[PDB]
Amino acid sequence: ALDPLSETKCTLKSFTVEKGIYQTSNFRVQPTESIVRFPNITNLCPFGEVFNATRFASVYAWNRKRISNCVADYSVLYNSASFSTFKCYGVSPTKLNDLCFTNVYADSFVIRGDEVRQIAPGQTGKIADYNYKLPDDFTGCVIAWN
Amino acid sequence: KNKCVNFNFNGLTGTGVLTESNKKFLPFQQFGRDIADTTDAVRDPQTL
Amino acid sequence: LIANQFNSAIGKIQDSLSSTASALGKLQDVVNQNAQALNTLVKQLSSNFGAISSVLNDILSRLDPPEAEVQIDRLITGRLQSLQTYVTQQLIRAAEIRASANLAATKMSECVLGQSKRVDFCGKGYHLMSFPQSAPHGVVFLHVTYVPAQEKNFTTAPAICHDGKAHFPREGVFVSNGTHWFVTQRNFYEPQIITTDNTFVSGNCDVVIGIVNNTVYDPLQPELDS
Amino acid sequence: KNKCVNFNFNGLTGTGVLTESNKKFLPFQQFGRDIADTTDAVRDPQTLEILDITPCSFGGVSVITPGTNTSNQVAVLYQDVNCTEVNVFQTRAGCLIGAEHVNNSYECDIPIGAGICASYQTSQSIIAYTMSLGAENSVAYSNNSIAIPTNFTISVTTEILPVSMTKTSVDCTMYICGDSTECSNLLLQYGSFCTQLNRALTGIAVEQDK
Amino acid sequence: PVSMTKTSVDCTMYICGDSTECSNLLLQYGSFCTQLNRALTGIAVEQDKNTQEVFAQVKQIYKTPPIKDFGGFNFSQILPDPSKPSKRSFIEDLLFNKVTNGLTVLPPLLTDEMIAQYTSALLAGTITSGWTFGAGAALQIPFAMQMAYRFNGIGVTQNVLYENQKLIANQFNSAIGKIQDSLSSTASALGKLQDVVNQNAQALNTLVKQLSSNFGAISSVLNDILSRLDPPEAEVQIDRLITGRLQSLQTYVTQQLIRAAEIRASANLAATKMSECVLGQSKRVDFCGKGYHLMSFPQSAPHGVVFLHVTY
Ligand SMILES: *[C@@H]1O[C@H](CO)[C@@H](O[C@@H]2O[C@H](CO)[C@@H](O)[C@H](O)[C@H]2NC(C)=O)[C@H](O)[C@H]1NC(C)=O
Ligand SMILES: *[C@@H]1O[C@H](CO)[C@@H](O[C@@H]2O[C@H](CO)[C@@H](O)[C@H](O)[C@H]2NC(C)=O)[C@H](O)[C@H]1NC(C)=O
Ligand SMILES: *[C@@H]1O[C@H](CO)[C@@H](O[C@@H]2O[C@H](CO)[C@@H](O)[C@H](O)[C@H]2NC(C)=O)[C@H](O)[C@H]1NC(C)=O
Ligand SMILES: *[C@@H]1O[C@H](CO)[C@@H](O[C@@H]2O[C@H](CO)[C@@H](O)[C@H](O)[C@H]2NC(C)=O)[C@H](O)[C@H]1NC(C)=O
Ligand SMILES: *[C@@H]1O[C@H](CO)[C@@H](O[C@@H]2O[C@H](CO)[C@@H](O)[C@H](O)[C@H]2NC(C)=O)[C@H](O)[C@H]1NC(C)=O
Ligand SMILES: *[C@@H]1O[C@H](CO)[C@@H](O)[C@H](O)[C@H]1NC(C)=O
Ligand SMILES: *[C@@H]1O[C@H](CO)[C@@H](O)[C@H](O)[C@H]1NC(C)=O
Ligand SMILES: *[C@@H]1O[C@H](CO)[C@@H](O)[C@H](O)[C@H]1NC(C)=O
Ligand SMILES: *[C@@H]1O[C@H](CO)[C@@H](O)[C@H](O)[C@H]1NC(C)=O
Ligand SMILES: *[C@@H]1O[C@H](CO)[C@@H](O)[C@H](O)[C@H]1NC(C)=O
Ligand SMILES: *[C@@H]1O[C@H](CO)[C@@H](O)[C@H](O)[C@H]1NC(C)=O
Ligand SMILES: *[C@@H]1O[C@H](CO)[C@@H](O)[C@H](O)[C@H]1NC(C)=O
């Protein structure tokens, strides 16, 4: 990296470069600034309404809440110590704060401990088959607590 | 504008030079694409 | 007449090329092929190859290293395979183009810089000359060729008999319009009186098949008599 | 039998047409095979009769058309099938639909296969025909007759030849891992592929100049 | 060799034969299927072009006259035999008799009967008109006088031919008889063609056999996997099978591309020989048989051409 002749020597793996023109590196301009633009919303998503609901629905008649037109601070969820299972597919929890989505569906229900494993992509069993099925290409998070 | 920048519009990330465009986007059209199915033009989320 | 025919022919080339584009198919084809191979290559970027997305920044911005690694490995495999395909196709196509270019060089040497005696190598005809003309990603040869046009039947014979000797033509053929025999060059009807300057003698008349009788004129005898 | 069916015999599945065979299995042999390890015959487990498996008829479907600049009327070729499975004409190439069969032979316009070409001709329609190799001619050969030209012509013919291609280059790194470090670091695990592809393309471009 | 077998392969049916899960996975690979089809179609069109370039070198279809007075030369063994169903000559019959899952074989655009007609036309032209039918209008000339020209073409005076006509004709007839004997006796003569055939045969056997492979999947059969595993795992197994079979198809297509390049080179050479050798008299040494070239006679053959080079 000292000088272009040295880049050439390193590319050819030799000390004795013969006359010619050699393609050595690739020039690429580096970005000067970081630009972040999001729509100017000030509205927390009503996650309390869903997680702090007094009574929940049965798995066969699982409730579905639509989330739209709001700012979702997912830290409030993934930094809480109240959840035993926080398993995110096709997304990493930390990254959620940095992402936008057209819609979010919060499907809430209650099951027993041993069936929690069935709420995951491509699972089998009573729940995954007859109650609530996730797609094989599911992109989201599953949160469960005792 | 007119600088090589690391931009993020609504999660759409990339690196490029942003310039005033002359494309006749329709009132509904959100961003545009090139023959290569790559993002070629955007609508600022804060400004139409 | 020859100059007029040549000018007319070049005019016809002008008209043909001005009118119909299809003439340059061999070139257009090449172009199209490479175009397709590139469109294909570029389109193969929009494919998932089993990953969660075909875009790399989306994966990088959505997953943690341990999982983005797997998704990017899928994409890398796919795109590297696509590049290898394109490069292999291009190597084979370049071999074909090299063959065409070697042929074009051989034509420019043997055809333009010379006069070729090889049949159909320098246009259908007897080759006279050829003129090169550049073109996008190729060359164009105008081959000027001599094509015999109006033909006549004649009775012929492989030799004749004068004094029990057999006369064969030196360069040409013996022909007959029905009454008199002549000898003419074989590519254009220019009959000449058969003489000893036009023929040579070999053996006698009892060997050749299809030999005929005629008189061979000796140019010396008139001069001696005069 | 004699229908395209999805069959399942004791272990094996497939799709084909089952027909009465004339094969002679040994009393213990269950299902027959081709040279290419392809199942060609079975034994029905309930009745000890042998069935040939013919794969369900398939093939390319080709569309014959003059230019849209000329006409919107087209013909269809179902390749290497019968006219049963689908103005219809059976040919060595397959089933041709929408083209008129003609006894007259012409120069080949649109090749179909096995000596059949098609074209758009006069009320105009598409026609198929056995293609004509050229005007048949006999030459007045005899042991004592020669034809000599008395005149001539100067022809100028055009011969076009491709010489060079487009000197394309691809940065394998930027193509695979566009402006990404994680991706590039993963790409490093594949060894010399990037360099080898660059080298091949550079070879091609230098060859083009040569 | 002039042409290959115009093979075509349906990538979809080859990889994912009549299977929806497999096909839906295959969609993720993009245009590989289309580009393989396109490459093979290129090859097949090239094959038709090869045959055209070699044999369709004559505008008119000449036929010989009923009288076979060719100054004592005998061409019965190479002119077409009217009695046979296919209008082929004795030697063409010998040559034709000396050669033996989504995959379709497209038929060639010219039938054996048309190839034989083209060769018959070339042969009749070369016999009745010499080299003039390559230049332009065919001009009759007695065959003996044609041979006198062909002798003048190699620096032997024409009297030699006329004075030794019976002897030369007898030598030529003897030589053609020897050709008959060689082809009836030894098959190895047609190796260059048989080889081609065998190669393509092998490339297809191989392709088909690659279906019986697992490529690291639980099974080589697709329905077994679909009927045995759950979707989340059947997808992985089918991806293994798809990768394997797609690689096998790419291998086969690449080999076919290279082999078609080889066949095209051979066909360009054959076309050059038919032009410079049949339609003319070549002065290039050893291009038209070992000797001083006198003339040459073409003869069709399975996927190729055969030249009888007459040399002094
Ligand atoms: C064959 O050619 C000869 C020579 O050209 C012709 O004989 C000449 O005929 C013209 C008139 O037609 C006379 O004026 C000359 O006196 C003749 N020349 C000689 C040397 O006798 C002959 O007529 C031609 N025959 C045919 C059938 O065309
Ligand atoms: C060509 O000319 C020679 C000489 O005039 C002919 O030979 C004569 O043939 C006749 C017929 O048999 C005999 O009567 C003579 O005795 C022969 N003369 C000599 C000197 O041998 C010959 O016949 C002529 N060709 C033709 C076809 O008539
Ligand atoms: C399977 O079962 C069927 C019926 O029990 C058998 O078919 C019978 O075969 C006998 C002997 O040829 C016939 O007389 C009967 O008419 C058949 N009955 C029917 C209903 O088809 C068959 O042979 C058995 N095969 C095996 C391998 O056990
Ligand atoms: C050779 O052919 C050329 C062209 O076919 C002839 O030239 C033509 O002559 C006729 C009548 O004299 C004219 O109507 C044309 O305009 C001429 N064409 C050209 C291009 O000049 C010529 O007459 C022929 N020569 C012989 C001896 O027949
Ligand atoms: C040209 O050669 C052929 C082949 O030798 C000759 O055909 C033979 O002719 C004899 C006599 O009629 C027959 O007995 C044979 O059966 C023929 N051979 C075959 C293989 O059929 C023919 O005679 C020769 N032509 C001439 C004019 O001599
Ligand atoms: C739900 O309730 C808990 C405890 O009452 C609280 O800590 C949490 O912030 C609530 N969730 C919201 C407000 O989204
Ligand atoms: C918010 O966005 C809207 C978009 O229509 C715009 O009119 C408004 O000026 C913005 N306000 C702020 C404070 O960004
Ligand atoms: C020569 O004569 C034959 C018949 O004798 C005839 O068919 C042919 O057309 C003639 N050729 C020319 C050039 O006149
Ligand atoms: C030429 O042919 C005729 C008619 O077949 C025949 O009578 C004559 O003997 C032959 N002559 C020669 C020299 O070939
Ligand atoms: C259709 O063909 C004619 C000649 O046959 C040509 O003049 C015309 O340009 C073509 N149409 C178009 C739209 O190019
Ligand atoms: C088409 O079908 C009929 C009856 O099924 C049959 O006789 C005929 O041979 C078939 N044609 C071909 C080319 O197989
Ligand atoms: C075409 O040929 C076939 C078979 O020879 C015959 O049945 C038919 O009548 C012919 N058609 C015409 C219009 O001559």
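For chain C, we keep the numbers from Swiss-Prot: what you see runs 922-1147, in order.
Per deposition record, electron microscopy, 3.1 Å.
Every residue, even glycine, has its Cβ placed from backbone N, Cα and C.
Quoted from Swiss-Prot, the note on natural variant C:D950 to N is: In strain: Delta/B.1.617.2, Mu/B.1.621. In three-state terms derived from DSSP, C:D950 (variant position) belongs to a helical segment. Around the Cβ of C:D950 (variant position), the same chain contributes no residue under 8 angstroms that is 6 or more positions distant in sequence.
Here Swiss-Prot describes C:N969 to K as a natural variant; the accompanying note says: In strain: Omicron/BA.1, Omicron/BA.2, Omicron/BA.2.12.1, Omicron/BA.2.75, Omicron/BA.4, Omicron/BA.5, Omicron/BQ.1.1, Omicron/XBB.1.5, Omicron/EG.5.1. In this view, C:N969 (variant position) is surrounded by 17 other Cβ atoms within 10 Å of its Cβ, with every protein chain counted.
Annotation of the natural variant C:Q1071 to H in Swiss-Prot: In strain: Kappa/B.1.617.1; the original residue is retained in the structure shown. According to DSSP, C:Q1071 (variant position) sits in a coil region rather than a helix or strand.
Here Swiss-Prot describes C:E1092 to K as a natural variant; the accompanying note says: In strain: Theta/P.3. Spatially close to C:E1092 (variant position) yet at least six residues away along the chain are C:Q1106, judged by Cβ distances under 8 angstroms.
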Close in space, distant in sequence - C:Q1071 (variant position), Cβ under 8 Å, 6 or more apart: none
Short-range variant positions relative to chain E, from C:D950, C:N969, C:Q1071, with Cβ separation under 8 Å: C:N969
